[PDB]
There are 2 protein chains.
Amino acid sequence: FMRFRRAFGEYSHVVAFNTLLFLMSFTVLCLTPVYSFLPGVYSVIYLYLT
Amino acid sequence: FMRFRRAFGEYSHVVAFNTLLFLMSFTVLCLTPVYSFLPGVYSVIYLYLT
């Protein structure tokens, strides 16, 4: 984490959350084909959390 | 963008807008031969925006 903070300057904070949200969305999309409940409730949770 | 900000010192801000305006003007000049309306209205918009 120190090595990561050495680069990317001030924008490391923006990059980290953008990557984490993308990873979470990718995981949700991967779990979509079996669990059909996710697209609605996860979207509502994301709207609440944002 | 971090790599670009590493160089050019304090004048990166002046260089960026100067390059963007030059690119926009070049695009407008490229669209000139077909759309004859551009030289006047774009000049007025540029004067307003400056």
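Quick note: numbers on chain A are straight from Swiss-Prot, i.e. 3064-3113, in order.
Placement of Cβ uses the backbone N, Cα and C atoms for every residue, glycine included.
When secondary structure is read from DSSP and collapsed to three states, A:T3090 (variant position) falls in the helix class. A:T3090 to I appears in Swiss-Prot as a natural variant; the accompanying note says: In strain: Omicron/BA.2, Omicron/BA.2.12.1, Omicron/BA.2.75, Omicron/BA.4, Omicron/BA.5, Omicron/BQ.1.1, Omicron/XBB.1.5, Omicron/EG.5.1.
For A:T3090 (variant position), the count of additional Cβ atoms within 10 Å of its Cβ stands at 12 [all protein chains shown].
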